[PDB]
Amino acid sequence: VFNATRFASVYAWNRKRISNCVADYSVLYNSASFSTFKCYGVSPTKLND
Amino acid sequence: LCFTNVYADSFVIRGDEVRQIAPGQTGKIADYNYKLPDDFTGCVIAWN
């Protein structure tokens, strides 16, 4: 998702279904590469709980 | 206005991490170096 070689053009934006897997949003949120990481119905610290 | 006690805390950081200095924020400065209380009465000042 985050380390693909190429992303979609916005007019034809891609949609991947993440499922049957464990997610560690601390690996995302601690990563200083993200110039925006804004959450809209949860706090980023709660994504792990 | 008047002030009952006053303390100025001085330090240097990356300019991206200036946000982490606000109260209730989180990340390496706000977590392991310098945390403000949630009900912080005071001001945060920063310059390049």
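Residues displayed in chain A correspond, in order, to Swiss-Prot positions 341-389.
Heads up, the Cβ atoms here are built off N, Cα and C, so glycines get one too.
According to Swiss-Prot, the protein carries these features:
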- A:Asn343 to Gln: Reduced viral infectivity (MUTAGEN)
- A:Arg346 to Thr: In strain: Omicron/BQ.1.1, Omicron/XBB.1.5, Omicron/EG.5.1 (VARIANT)
- A:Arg346 to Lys: In strain: Mu/B.1.621 (VARIANT)
- A:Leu368 to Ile: In strain: Omicron/XBB.1.5, Omicron/EG.5.1 (VARIANT)
- A:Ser371 to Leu: In strain: Omicron/BA.1 (VARIANT)
- A:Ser371 to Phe: In strain: Omicron/BA.2, Omicron/BA.2.12.1, Omicron/BA.2.75, Omicron/BA.4, Omicron/BA.5, Omicron/BQ.1.1, Omicron/XBB.1.5, Omicron/EG.5.1 (VARIANT)
- A:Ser373 to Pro: In strain: Omicron/BA.1, Omicron/BA.2, Omicron/BA.2.12.1, Omicron/BA.2.75, Omicron/BA.4, Omicron/BA.5, Omicron/BQ.1.1, Omicron/XBB.1.5, Omicron/EG.5.1 (VARIANT)
- A:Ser375 to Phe: In strain: Omicron/BA.1, Omicron/BA.2, Omicron/BA.2.12.1, Omicron/BA.2.75, Omicron/BA.4, Omicron/BA.5, Omicron/BQ.1.1, Omicron/XBB.1.5, Omicron/EG.5.1 (VARIANT)
- A:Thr376 to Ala: In strain: Omicron/BA.2, Omicron/BA.2.12.1, Omicron/BA.4, Omicron/BA.5, Omicron/BQ.1.1, Omicron/XBB.1.5, Omicron/EG.5.1 (VARIANT)
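What Swiss-Prot annotates, mapped onto the structure for a quick look.
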residue: A:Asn343; record: mutagenesis position; Cβ contacts under 8 Å, 6 or more apart: none
residue: A:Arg346; record: variant position; Cβ contacts under 8 Å, 6 or more apart: none
residue: A:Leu368; record: variant position; Cβ contacts under 8 Å, 6 or more apart: A:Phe342, A:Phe374, A:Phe377
residue: A:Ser371; record: variant position; Cβ contacts under 8 Å, 6 or more apart: none
residue: A:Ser373; record: variant position; Cβ contacts under 8 Å, 6 or more apart: none
residue: A:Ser375; record: variant position; Cβ contacts under 8 Å, 6 or more apart: none
residue: A:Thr376; record: variant position; Cβ contacts under 8 Å, 6 or more apart: none
DSSP three-state assignment (helix, strand or coil) for A:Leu368 (variant position): helix
